[PDB]
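**Student:** Structure provided below as structure tokens; questions to follow.
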Amino acid sequence: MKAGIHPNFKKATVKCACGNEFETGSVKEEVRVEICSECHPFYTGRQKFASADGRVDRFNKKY
Amino acid sequence: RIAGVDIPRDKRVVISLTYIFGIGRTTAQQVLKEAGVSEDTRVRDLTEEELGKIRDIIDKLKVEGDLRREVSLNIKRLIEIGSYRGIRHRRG
Amino acid sequence: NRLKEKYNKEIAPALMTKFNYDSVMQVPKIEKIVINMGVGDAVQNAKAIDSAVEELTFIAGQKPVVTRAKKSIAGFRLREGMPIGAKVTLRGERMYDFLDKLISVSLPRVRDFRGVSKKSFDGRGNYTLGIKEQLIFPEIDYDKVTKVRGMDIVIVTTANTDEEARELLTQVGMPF
Amino acid sequence: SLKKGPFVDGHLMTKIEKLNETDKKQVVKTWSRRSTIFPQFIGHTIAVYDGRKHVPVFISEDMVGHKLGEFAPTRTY
RNA sequence: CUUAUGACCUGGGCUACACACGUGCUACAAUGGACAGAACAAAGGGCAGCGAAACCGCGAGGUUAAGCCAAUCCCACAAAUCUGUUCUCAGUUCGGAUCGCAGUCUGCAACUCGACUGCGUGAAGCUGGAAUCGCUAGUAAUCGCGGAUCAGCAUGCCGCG
């Protein structure tokens, strides 16, 4: 590591709106986030909203 | 951001929310009424409570992420099934 | 840390037992992660070279290199020795921290992220990620962001085959 | 039609019922471009008179939301 | 010409546009945009026609139905305008065209083929070349209202304020 050519690395606690906390060596002392890995639906397996709205059309023969 | 897209910070919440596709005038006003923010506030001046309120409201409601795909699916369907309407679509 | 222990304790033993290797260190390892910019607009915007250099220093403290054209081209109005793009090589704790940040924020932060490309393998055991947005993860300062030129990430592994590299990435958490 | 019910010609509906009671078979010719496509139309390669000829068209599942005229062009160029 | 240059019917076309040009409407914004409150109208129509009032629906509109063959009742609560709140000079909280979906009036059926409403966007466009048009007083400019043709269709026509 060269002297002064790079910024100082600092351990930070990556936060999420859902409460998940992650730690990574970052320039910022802290990093606020809204959607972490688990917060994103794709990482939640079969997302409820997507799995519910992903049904194929039925011609709307209800009426 | 709330819907993954930045919003103007120096504008009222009502119109700041309209910049999100799928969330227009009526939808934005209804979301603001549900959140209880009075519709006269800056978005740069807010707190975690009413921020997460709108966030969860949007996550529960439809979003541009879903609309972009639904409209494209419908367009491709009506284009593939024949549908002289769809023929005009393809023609532009 | 948060990644080194997880790897050494879950990925190495499990993958070794799965692939029936004849030695401990025969397990494939992620050697490095190379980030390339490749901005070619420097011809029309001499200051564009400064762009993605101040951003790369924030993405990773390791300062990038001002790569220069090894060959001139008229179709692109190029001359040998002129700056093009930027290069960064992460080896050590830096690459682990970069992987952690990526998996934790960047991929989930993308709006329409679903089933990342599977054919991104180079055919030898290396993975490449094609980014087209310049503001993927929080260290990019959306406010200061003016251009949306994405990034090019190259993951290099000691894998001799693509299947074992795929298994390693999936066990690490690559959401294929 | 909004709540009065879907729209179809009586003769065409009778033909389709006769053809579906046993098995789907040869094209069902008709001049009723007005008729709206129903789920029963599926599998039947109906024909539409575009003014000078009959164009046989295989009605798939997703065709229920369109009319025969949408698949029977008239203008030429 | 005439068992066809005549006649019956389904469908199509009369509504296609790389185009150019007459007439009209809408726009490019701060004499402005959106929201809250308030006033004044003039003429004309009503019998398978006009339809109060009530309910439902953001909505176009739907249901029960009073009244009227009419100085009675209805169509039908005119808008510009004023007093307030709000935004701020930007291709914008301008314009709503093209546009996807969901609906309303009618009618056997708005798909070639009406209008209207809500949803989400939104360009062309920031005043427009020669040249050219109308206007001498309640005229110019401009805001609404009613009838003809009409099951359902008006930026055009007729008139009114």
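When the header is checked for method, it gives electron microscopy, 3.5 Å.
Each Cβ is built from the backbone N, Cα and C atoms, and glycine gets one as well.
Summarising the annotation, Swiss-Prot assigns Zn(2+) binding site to A:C16, A:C18, A:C36, A:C39. Here Swiss-Prot notes a mutagenesis experiment, A:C36 to A, with the remark: The protein does not accumulate and cells grow very slowly. The note that Swiss-Prot attaches to the published mutagenesis A:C39 to A is: The protein does not accumulate and cells grow very slowly.
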**Student:** To the nearest Å, how far is the Cα of A:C39 (mutagenesis position) from the Cα of A:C16 (Zn(2+) binding site)?
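**Tutor:** Approximately 8 Å lies between the Cα of A:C39 (mutagenesis position) and that of A:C16 (Zn(2+) binding site).
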**Student:** Counting other Cβ atoms within 10 Å, pick out the least crowded of the recorded positions A:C16, A:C18, A:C36, A:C39.
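**Tutor:** Least crowded of the recorded positions A:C16, A:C18, A:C36, A:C39, by Cβ count within 10 Å, is A:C18.
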**Student:** In whole Å, how far is A:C36 (mutagenesis position) from A:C18 (Zn(2+) binding site) when you measure between their Cα atoms?
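**Tutor:** Counting only the Cα atoms, the answer is 8 Å.
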**Student:** Give the three-state DSSP assignment (helix, strand or coil) for A:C39 (mutagenesis position).
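**Tutor:** In three-state terms, A:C39 (mutagenesis position) counts as coil.
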**Student:** Using the alpha carbons only, what distance in Å do you get between A:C16 (Zn(2+) binding site) and A:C36 (mutagenesis position) once rounded?
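**Tutor:** Each residue's Cα considered, A:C16 (Zn(2+) binding site) and A:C36 (mutagenesis position) end up 6 Å apart.
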